[PDB]
Amino acid sequence: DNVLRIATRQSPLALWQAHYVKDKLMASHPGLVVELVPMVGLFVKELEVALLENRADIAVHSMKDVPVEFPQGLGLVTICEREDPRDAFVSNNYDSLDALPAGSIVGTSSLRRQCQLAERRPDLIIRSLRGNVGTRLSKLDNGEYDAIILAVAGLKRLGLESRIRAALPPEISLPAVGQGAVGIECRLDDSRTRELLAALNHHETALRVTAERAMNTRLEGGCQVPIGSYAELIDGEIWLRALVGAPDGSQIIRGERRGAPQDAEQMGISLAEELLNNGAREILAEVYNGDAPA
Ligand SMILES: *Cc1[nH]c(Cc2[nH]cc(CCC(=O)O)c2CC(=O)O)c(CCC(=O)O)c1CC(=O)O
């Protein structure tokens, strides 16, 4: 077949990523007919059902939303070129985090962003914030939050880069696994589709996210977990940093690992176990409601 059906969420951002993949596909294969099959973790389960019942051929996600476990037959096969993986500080009245006076309300529902925020500034009020980027920016403007933390990649792709007051360095707010990268899921036995996707995969980014995901997989993580996992390719080696923290910032467990690109997965697993054997297991047990990594 020459038709390629892309399943995707229906938010402005999700549709941006869908177009991104489509464009890349069209450029590598001028004869391919790409159809979008948008549809309303729960933010991935419906797309996976579409894949299993042949209503779509591939599903485009933001890497950090991709779960660590896949139903048999499905899997991640392509990881596209990574964008700015950093968190961004967005605010209208203030220019930085240090500038926020005591009692300021920062919005984010990410435990990863919160635990790190609270570790440095116990005086701030971290308040939950949910919805598409557009609604989040709306609530900020309505005055419900003094500031909010969002990813740099999302704002840039939406052309809302001017919203970024300051990009928070990884040392301050360690990025979520795969933040800034787009990943494509599809049926493992679908050779044709996989062959078409080969041109979109970005080796270096795949190296980094693999180390990040291996770490997360061992910890049995996801979005609702206070886990940071970020890798860089430094002078031919992968530098992996990871953290697990208590949502109140009182206890944050940190570790790092460095090694050859081909050991990306084992480095991830090793670092994860190191965190686990150092208390991460007790913290994660809270967040998981009894459940804790093996
Ligand atoms: C795992 C997780 N997902 C989200 C929501 C989300 N998913 C993708 C993006 C855009 C950035 C990207 O594609 O890399 C976003 C929104 C964003 O981060 O700007 C979150 C955010 C929850 C929140 O802040 O309320 C998370 C949790 C996490 O990042 O740790």
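Residue numbering for chain A follows Swiss-Prot, covering 3-42, 60-313 in order.
Quick reminder: no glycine exception, Cβ is built from N, Cα and C everywhere.
Around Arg7 (mutagenesis position), the C-beta neighbours below 8 angstroms that are at least 6 residues distant in the chain are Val36, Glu37, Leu38, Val39, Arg74, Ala75, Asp76, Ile77. Swiss-Prot documents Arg7 to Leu as a published mutagenesis change and attaches the note No loss of activity.
For the mutagenesis of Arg11 to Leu, Swiss-Prot gives this note: Loss of activity. The structure shown keeps the original residue. According to DSSP, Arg11 (mutagenesis position) sits in a coil region rather than a helix or strand.
One mutagenesis experiment catalogued in Swiss-Prot, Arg101 to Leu, is accompanied by this note: No loss of activity. Residue density at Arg101 (mutagenesis position): 19 other Cβ atoms are found within 10 A of its Cβ, drawing on all protein chains shown.
Cβ neighbour count for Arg131 (mutagenesis position): 29 (other Cβ atoms within 10 Å of its Cβ, all protein chains included). Swiss-Prot lists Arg131 to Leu among its mutagenesis entries, and the accompanying note reads: Complete loss of activity.
Under its mutagenesis entries, Swiss-Prot includes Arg132 to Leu with the note: Complete loss of activity. Mapped onto three states, the DSSP output places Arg132 (mutagenesis position) in helix. Note on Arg132 (mutagenesis position): other Cβ atoms within 10 Å of its Cβ, all shown chains, come to 25.
If you take the C-beta of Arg155 (mutagenesis position) and look for same-chain residues 6 or more apart in sequence within under 8 angstroms, you find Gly126, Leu148, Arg149, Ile167, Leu169. Among the sequence features in Swiss-Prot, the mutagenesis site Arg155 to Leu is noted as follows: Loss of activity.
A mutagenesis experiment is reported in Swiss-Prot for this position, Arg176 to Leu, and the note states: Loss of activity. In this structure, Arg176 (mutagenesis position) is part of a helix by DSSP. Within the same chain, the residues at least 6 positions away from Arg176 (mutagenesis position) whose Cβ sits under 8 Å from its Cβ are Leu15, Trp18, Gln19, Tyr22, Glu102, listed in sequence order.
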Around ligand 1, within a Cβ distance of under 6 Å, which of the mutagenesis positions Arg7, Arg101, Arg131, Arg155 show up?
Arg131
CB within-chain contacts under 8 A for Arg11 (mutagenesis position), separation at least 6:
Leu17, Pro40, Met41, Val42, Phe62, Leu66
